[PDB]
Amino acid sequence: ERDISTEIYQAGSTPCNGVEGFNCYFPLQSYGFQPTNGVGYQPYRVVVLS
Amino acid sequence: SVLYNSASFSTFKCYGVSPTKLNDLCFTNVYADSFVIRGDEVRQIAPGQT
């Protein structure tokens, strides 16, 4: 199932979306891995054959 | 859990343990470290600062 919803994670104190206040971070974050990182931080082109 | 959605604190965060799981979770001992600092020193008190 594909999910491309760009809403706000509504689970904190102040209700998100209806108003902007606290505990309303952005769900879709940006990664940022770099060659100077460790082995566990390197990306891998995972290909799943179903 | 009654003080999370109260919206009466400037900074009410929880590290490690989720703030929505302490409603029915048991704890062995709970400590209280009350101290007064500056405004920019709030970010220093966090697991992973210097």
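Note that chain B is numbered according to Swiss-Prot, with residues 366-415 shown in order.
This deposition comes from electron microscopy, 4.3 Å.
Just so you know, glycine gets a Cβ as well, placed from its N, Cα and C.
Quoted from Swiss-Prot, the note attached to the natural variant B:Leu368 to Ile states: In strain: Omicron/XBB.1.5, Omicron/EG.5.1. The Cβ of B:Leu368 (variant position) has 11 neighbouring Cβ atoms from other residues within 10 Å, across all protein chains displayed. In this structure, B:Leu368 (variant position) belongs to neither helix nor strand by DSSP; it is coil.
Among the sequence features in Swiss-Prot, the natural variant B:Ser371 to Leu is noted as follows: In strain: Omicron/BA.1.
The Cβ of B:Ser371 (variant position) lies under 8 Å from no Cβ of any same-chain residue at least six residues away in sequence. Quoted from Swiss-Prot, the note on natural variant B:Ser371 to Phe is: In strain: Omicron/BA.2, Omicron/BA.2.12.1, Omicron/BA.2.75, Omicron/BA.4, Omicron/BA.5, Omicron/BQ.1.1, Omicron/XBB.1.5, Omicron/EG.5.1.
The C-beta environment of B:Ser373 (variant position), restricted to residues of the same chain at least 6 apart in sequence and closer than 8 Å, is empty. For the natural variant B:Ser373 to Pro, the note given in Swiss-Prot is In strain: Omicron/BA.1, Omicron/BA.2, Omicron/BA.2.12.1, Omicron/BA.2.75, Omicron/BA.4, Omicron/BA.5, Omicron/BQ.1.1, Omicron/XBB.1.5, Omicron/EG.5.1.
In the shown protein chains, 7 other C-beta atoms lie within 10 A of the C-beta of B:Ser375 (variant position). Where Swiss-Prot documents B:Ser375 to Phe as a natural variant, the accompanying text is: In strain: Omicron/BA.1, Omicron/BA.2, Omicron/BA.2.12.1, Omicron/BA.2.75, Omicron/BA.4, Omicron/BA.5, Omicron/BQ.1.1, Omicron/XBB.1.5, Omicron/EG.5.1.
Quoted from Swiss-Prot, the note on natural variant B:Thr376 to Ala is: In strain: Omicron/BA.2, Omicron/BA.2.12.1, Omicron/BA.4, Omicron/BA.5, Omicron/BQ.1.1, Omicron/XBB.1.5, Omicron/EG.5.1. There are 8 other Cβ atoms within 10 Å of the Cβ belonging to B:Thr376 (variant position).
The secondary structure of B:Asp405 (variant position), as reduced to three states from DSSP, is coil rather than helix or strand. Around B:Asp405 (variant position), taking its Cβ as the centre, 7 other Cβ atoms fall within 10 Å, counting all chains. Among the natural variants that Swiss-Prot reports, B:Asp405 to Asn is described with the note: In strain: Omicron/BA.2, Omicron/BA.2.12.1, Omicron/BA.2.75, Omicron/BA.4, Omicron/BA.5, Omicron/BQ.1.1, Omicron/XBB.1.5, Omicron/EG.5.1; complete loss of interaction with host integrins.
According to Swiss-Prot, the natural variant B:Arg408 to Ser carries the following note: In strain: Omicron/BA.2, Omicron/BA.2.12.1, Omicron/BA.2.75, Omicron/BA.4, Omicron/BA.5, Omicron/BQ.1.1, Omicron/XBB.1.5, Omicron/EG.5.1. Around B:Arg408 (variant position), taking its Cβ as the centre, 9 other Cβ atoms fall within 10 Å, counting all chains.
Chain A has a C-beta under 8 angstroms from the C-beta of B:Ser371, taken from the variant positions B:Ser371, B:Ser373, B:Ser375, B:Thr376.
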